[PDB]
Amino acid sequence: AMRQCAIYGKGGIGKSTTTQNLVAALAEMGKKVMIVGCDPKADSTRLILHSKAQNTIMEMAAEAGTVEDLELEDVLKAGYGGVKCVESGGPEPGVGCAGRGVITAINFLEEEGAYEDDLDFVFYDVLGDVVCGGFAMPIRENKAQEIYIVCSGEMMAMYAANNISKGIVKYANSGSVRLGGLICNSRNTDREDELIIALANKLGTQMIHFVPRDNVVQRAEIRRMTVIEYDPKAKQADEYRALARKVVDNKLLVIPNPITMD
Amino acid sequence: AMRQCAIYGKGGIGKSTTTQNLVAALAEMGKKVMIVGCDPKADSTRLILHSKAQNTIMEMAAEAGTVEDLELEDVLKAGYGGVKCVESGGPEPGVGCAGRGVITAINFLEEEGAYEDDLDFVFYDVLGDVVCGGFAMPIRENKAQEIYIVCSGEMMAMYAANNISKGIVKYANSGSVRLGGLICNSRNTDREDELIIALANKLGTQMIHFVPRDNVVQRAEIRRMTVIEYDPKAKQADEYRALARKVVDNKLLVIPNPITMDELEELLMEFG
Amino acid sequence: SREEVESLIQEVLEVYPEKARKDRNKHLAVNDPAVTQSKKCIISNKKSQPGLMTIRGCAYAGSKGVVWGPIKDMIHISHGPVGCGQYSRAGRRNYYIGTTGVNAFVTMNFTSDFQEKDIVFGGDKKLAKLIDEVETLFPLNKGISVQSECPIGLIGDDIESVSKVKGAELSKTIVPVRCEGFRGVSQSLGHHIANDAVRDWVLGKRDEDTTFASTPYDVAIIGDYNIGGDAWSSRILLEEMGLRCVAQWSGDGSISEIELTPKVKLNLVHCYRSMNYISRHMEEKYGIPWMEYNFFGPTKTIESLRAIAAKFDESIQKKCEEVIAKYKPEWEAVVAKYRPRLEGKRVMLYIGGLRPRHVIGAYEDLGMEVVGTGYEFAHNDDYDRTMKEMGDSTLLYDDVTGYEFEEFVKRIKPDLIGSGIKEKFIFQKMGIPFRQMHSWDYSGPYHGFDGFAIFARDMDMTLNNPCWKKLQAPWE
Amino acid sequence: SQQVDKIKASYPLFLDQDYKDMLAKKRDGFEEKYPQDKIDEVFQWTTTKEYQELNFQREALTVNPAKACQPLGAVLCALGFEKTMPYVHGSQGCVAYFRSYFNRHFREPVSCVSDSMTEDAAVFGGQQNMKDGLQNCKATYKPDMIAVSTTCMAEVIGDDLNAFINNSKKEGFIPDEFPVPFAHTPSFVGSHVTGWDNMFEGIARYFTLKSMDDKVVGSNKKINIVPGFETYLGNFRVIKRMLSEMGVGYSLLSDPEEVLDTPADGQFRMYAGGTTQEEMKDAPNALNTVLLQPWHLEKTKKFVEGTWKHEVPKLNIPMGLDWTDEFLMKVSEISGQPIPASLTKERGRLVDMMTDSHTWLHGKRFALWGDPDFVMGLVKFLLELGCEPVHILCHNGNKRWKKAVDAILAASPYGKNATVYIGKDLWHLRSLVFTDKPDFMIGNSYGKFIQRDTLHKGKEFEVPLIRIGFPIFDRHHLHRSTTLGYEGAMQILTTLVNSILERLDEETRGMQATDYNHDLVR
Ligand SMILES: Nc1ncnc2c1ncn2[C@@H]1O[C@H](COP(=O)(O)OP(=O)(O)CP(=O)(O)O)[C@@H](O)[C@H]1O
Ligand SMILES: Nc1ncnc2c1ncn2[C@@H]1O[C@H](COP(=O)(O)OP(=O)(O)CP(=O)(O)O)[C@@H](O)[C@H]1O
Ligand code: ICS
Ligand code: CLF
Ligand code: SF4
Ligand SMILES: [Fe+2]
Ligand SMILES: [Mg+2]
Ligand SMILES: [Mg+2]
């Protein structure tokens, strides 16, 4: 009934963009989707909600005194297509502990029953460098069961996909959490789709889709919108629908096999 | 005086590369330099040492039992130009606490007298996202006094340059830490240099130097060395020398004024 | 016996998985008083094996509970969640004279009481605000320490900064202490972090000042925390001997005594483990010599009085021989009354870092034998001092496990055990007489001539109590 | 000096002239102590209304709190199950503290392990410590079950207990069927009562979550009893006695009464009695589940209503007459058993005691503190007696609980002068008993410091401490008492009316001044 997915990938690769554009298409297909942002900058739902969604979970808890005093009504809002949005929140750079903020928010959503409306998909958008246990909260047991790793043809992006896959293994062995595939967000490198297919093969997974580099994405972002909402007829808009259709039909869920760099 | 700088910037913008190349050129000028990696992966010193940086402080400490058992000699190595290299280390993704790894490591260097040399420069190469107090350890009192933010003409880098400044303000006030400038690592966006100069102005800083995107950097990277060493005659090798003298001769130190997400967008719109 | 004890060691160790076995084997030894390099016979100050019920505490207990907490006219903030500060509130009996809540604060629990928002957003703002409320509500406090608990060290709060800033704004010494509980392997590293902080933030305040009037008889008592008044009972002997005690660290201690310690001629170090750090530093920086002494029982005390008095002129030596002559009839009568009741009795000890060797003297003065002893957290230099004090083929244990200690006692069958509150009730149920050797079972002092009397009476009351013959029901 | 025939300990030894003289010299010479004049003026100031206003403006500083952190409760919970070892994943300092804390209250051994996470386990995670630790514990102390909780540091770094344990099993450190229930117990959330709730829920979920398919509610004909964080041995015993007395089949889930009261017979027993694993597995088959202390069993209640499908009754803690009555009728309603003549007579003997003592209890004013259910039970009983609670403090309380207690207070003429405080500590309470003096305090040992303070102002301002609660470290064997049911109510009534009479005799013991009212008959 309910599918929970977590999006990982190298810092700066396009996770929050790709995630939100997918969900837009998914909602446009008639799915009930929740997006859970797990980044202290709280930008993960910024394109589904135009302009603002002022209220992060940690913010409201800090103001309200404690997380226990906070009601579900305060932090969960709906945007384009009825997509439900909630943000973990956390501190500004260089102080406090953003990891614990994620643990607390995910624990809040569970305790308040946020997962049991009539939801088809839950998406956790996680930040790039996964520096601590807090940021693997979305891939614990009874959280996300599918992980998709955003990468590209350059050396650094792939290196990251592999290190995230190692971090997954301890959660995959002891649980049901599985890698769903690699999503290639193009950087226009040579023979790039073939290259990511090869990497996917060595891991034990597939490349679900090749997403072209198209500046409509950034132009829509500047408007606080998804490409789906900003320009439904564009070529990139059909790309996210294709990616969307494939995620619905994916059956491939593996424990990945990390490689040695040679 | 010894000058301490901390290098910040968006994930993937090219910090480690720019930092090591900047430092090689500094050593090439006859400066005595130390590099401190504050990233759980050990790649901050890999182009100076000619192989991966196998012995991070945390790894050596865990092996020896506790950091109290650890020797400075076991973690401090010298590479190209006599540059001193040390790595914090930390976990692989998703377990433990990389923040504490940095806090532990910096404290170790201080206790073992790592700064009590005649060093001319110390550079801290820091993680993309500054998610907690540990990753701001490099900018407390008696640590970095100069911050450089590596960015690009791309949206993500400038948003990040602005967000990091928010974090800087808190430490600038209780300490001597100052924003020194922006290093623009090109992504070939249109009118890229004008945009970073403009962004620099609204914050109160300069754009220190424009580093072009040059595939020679990646060729040297595959050879596990800096461009300064890989190709001393190259045009890019000259770009790093330029950046080096500008940081060396830099006197502009400000507390930045972060702008609003609106101003940042109207800026992108004004140039693109 | 030497071989029998070695056999006992190998049998006990048979229960452990191999990793824990190879390690616990390094921390149990059969003593040789001839050996002077303990590294050869035993190793200590390593991390505890997980899941084996060590009796060890953390760095914070070592720093706040032990070194800092006794200083009576400072306010010590337990910085972090509410537990640590609450389990240590008035648990250790470091006696002091004062008006609690007004000019003295030892039995009080000050904390920042972290909630979840303080973890995630960090607590420097709360800490700053906390220091303002303190200075409002306790205006006679003469300084503040900030004792970090586990999460302060993880998240990277900048308590040094808050201490320099708030301290300047208020002209108040504020000492930030990173005694995070996960640091080190035990209480021991907490001592060290506590001594370095004294050094860095307090000990130098009067380096330029020369107003204090100094005599050639000035000494400081270093490393006595005045348990049940131990230090007050020691201090009286030193002064009857004509010495003047400017400082006591840190039992009944004031922040001004600490600042005046650099003006003394000699440092008298009772607890070597917890304060040898600052003592070496004061010798290096101010030229002050230091020496270890033992005031447990008459023999050690008499020997210590003579050794200390020898560091001064003949007048102090004359007064030494006077003090001795005065208390001689008092400790001899104690012996005549209580030793016949204790002669030949065997005791096993397990304590922290000083007493497992230090009190052996007092037991022998009552005709008792120490058959086993060990420490929670000594270093090899403590075991260097230990082995000549123990008899041959006695058992030595380090960071002993609940299981190991349980089984050693089953075989060795001592008449008395002297250990801590966690040990107490296990061995009473076994029918074995037990004395607390941290808290002195809410009795004491045991230091000096006056303490020895309470010491003799406590060892006899307990060991010879009528309750110990009642453990078996007549019918089974 | 010591006279060998009469040795003096620290008191009164340090009252000898030579020690006193020596301490005078310490103070004058080196202490740089504020003049007595100033100390007395500062002291007096802290007893005023103006100091109280400042004191109640605090936002960041806590002084003398009246609570401890979550894992303390977890440990107590875990102790209540057969051959179970409490295991705290995180720093070992915590465990040393938890054991000492319970040792002192119970005057018993307290068994619990750590997995000794040091600095490298802080930055790398505690996966290894959890592997080696579970293996070492099982091998050495041989429990049937290991119940895992966390220190604050394991919580900051997000150590995934479920995964760490599953990998331990998968890799052969412990056998797969070896029961290892867990609960995240962060110290910077709630308090020690919250830790009990969290631990119980982990264990109950562990034994009943998979296998709800073959469960039928009511099929074992018994009533589940969940006591909560409880530290009076008599409290476990009295619930068990009243149910047996009614003929009710019952199952006490978490029962530490035996293991915390083992006999001194020549052997040490690390384990004794407690709730069996089979009892937990069978629990969903019970008629219903009664929570003794609902205000800290909210997480347990959701799992039991949601997973087991029990209509958990809305019952207050069974303290005092109304709520013991209410408990007994509802147990009667669920099980089919009428209330036996023996309990009915006991009820009337507590009523008889209330009638006998009412003239001395009437209008007496109390300040009190403790855990949420304890406090509200104690408040309800004080009102039934004709007493006036004045200061009601519950440091680990919440806004909803405070609302309920304010309603009970307002329903009675005797609550008109009472105010409830949540989030406030013993330094706050100290101000209250100086500015609005009650006759007595009812709280734990920490209250002796208040009593010392009130006395220093003057013998007419002294507010005596009545020791009921947790922890009690300065009296012996009060942990064997009872506070629940009729039996608890008789004990409390007797403790109260006799504190009142003990104090009155002290105030009337002055020869030819106050002793005209030193009556033989009261
Ligand atoms: N297919 C595409 N074509 C062109 N630009 C794209 C793109 N996908 C993403 N981008 C741009 O790249 C930038 C990064 O996108 P996004 O913010 O989603 O990355 P991310 O979430 O991986 C960074 P972090 O790890 O810090 O959360 C944005 O400016 C976005 O508009
Ligand atoms: N000026 C330039 N021209 C060409 N390639 C460059 C370059 N600067 C960096 N690169 C390449 O881009 C890749 C990323 O470099 P680098 O590792 O320094 O980025 P970074 O440190 O911000 C990533 P992280 O966030 O993981 O630390 C490297 O392959 C590097 O060789
Ligand atoms: S300080 Fe140490 S454990 Fe030297 S931490 Fe401990 S009041 Fe012990 S053996 Mo408790 S090194 Fe003091 C000690 Fe000895 S608390 Fe007391 S009794 S002489
Ligand atoms: S080693 Fe503290 S008791 Fe713990 S769960 Fe945190 S609040 Fe409770 Fe030492 S410093 Fe303290 S006592 Fe431990 S936590 Fe660390
Ligand atoms: S690394 Fe993760 S856990 Fe450790 S402090 Fe930073 S955010 Fe909190
Ligand atoms: Fe007992
Ligand atoms: Mg993102
Ligand atoms: Mg880098």
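Chain A residue numbers are taken from Swiss-Prot; in order, the displayed residues are 2-263.
Cβ coordinates come from backbone N, Cα and C, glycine included.
What Swiss-Prot says about this one:
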| type | residues | note |
| --- | --- | --- |
| BINDING | A:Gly10, A:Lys11, A:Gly12, A:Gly13, A:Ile14, A:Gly15, A:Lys16, A:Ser17 | ATP binding site |
| BINDING | A:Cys98, A:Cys133 | [4Fe-4S] cluster binding site |
| MUTAGEN | A:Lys16 to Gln or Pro | Loss of nitrogen fixation |
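Known features from Swiss-Prot, placed on the structure.
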residue  : record                        : DSSP class
A:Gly10  : ATP binding site              : strand
A:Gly15  : ATP binding site              : coil
A:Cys98  : [4Fe-4S] cluster binding site : strand
A:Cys133 : [4Fe-4S] cluster binding site : strand
Contacting binding-site residues, sequence order - A:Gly10, A:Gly12, A:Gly13, A:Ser17 vs ligand 2, Cβ under 6 Å: A:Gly12
Recorded positions close to ligand 5 - of A:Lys16, A:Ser17, A:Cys98, A:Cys133, only those whose C-beta is under 6 Å away: A:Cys98, A:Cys133
Between A:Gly10 (ATP binding site) and A:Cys133 ([4Fe-4S] cluster binding site), the C-alpha gap once rounded to whole angstrom: 15
All-chain count of other Cβ atoms within 10 Å of A:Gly13 (ATP binding site): 21
Of A:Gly10, A:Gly12, A:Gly13, A:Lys16, A:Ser17, A:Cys98, recorded positions neighbouring ligand 7, Cβ under 6 A: A:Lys16, A:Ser17
Among A:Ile14, A:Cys98, A:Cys133 [binding-site residues], residue with fewest other Cβ within 10 Å: A:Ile14
Densest Cβ neighbourhood among A:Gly10, A:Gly12 (binding-site residues), 10 Å radius: A:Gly10
Subset of recorded positions A:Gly13, A:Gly15, A:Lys16, A:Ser17 within reach of chain B (CB-CB under 8 A): A:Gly13
Residues among the recorded positions A:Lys11, A:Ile14, A:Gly15, A:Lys16 that border ligand 1 - Cβ under 6 angstroms, in sequence order: A:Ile14, A:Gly15, A:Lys16
Around the Cβ of A:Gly15 (ATP binding site), the count of other Cβ atoms that are within 10 Å: 23
Chain D neighbours, filtered from recorded positions A:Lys11, A:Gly12, A:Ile14, A:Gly15, A:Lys16, A:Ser17, Cβ-Cβ distance under 8 Å: none
Rounded to the nearest Å - Cα separation of A:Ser17 (ATP binding site) and A:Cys98 ([4Fe-4S] cluster binding site): 21
Alpha-carbon spacing, A:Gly13 (ATP binding site) to A:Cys133 ([4Fe-4S] cluster binding site), which is rounded to whole Å: 19
Same-chain residues at least 6 apart in sequence whose Cβ lies under 8 Å from A:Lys16 (mutagenesis position): A:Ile8, A:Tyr9, A:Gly10, A:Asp126, A:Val127, A:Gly129, A:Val151
Rounded distance in angstrom between the Cα atoms of A:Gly15 (ATP binding site) and A:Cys133 ([4Fe-4S] cluster binding site): 21
A:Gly12 (ATP binding site) to A:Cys133 ([4Fe-4S] cluster binding site) - Cα separation in whole Å: 15
Binding-site residues satisfying Cβ distance under 8 Å to any chain C Cβ, from A:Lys11, A:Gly13, A:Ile14, A:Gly15, A:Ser17, A:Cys98: A:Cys98
Other C-beta atoms that fall within 10 angstroms of the C-beta of A:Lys11 (ATP binding site): 26
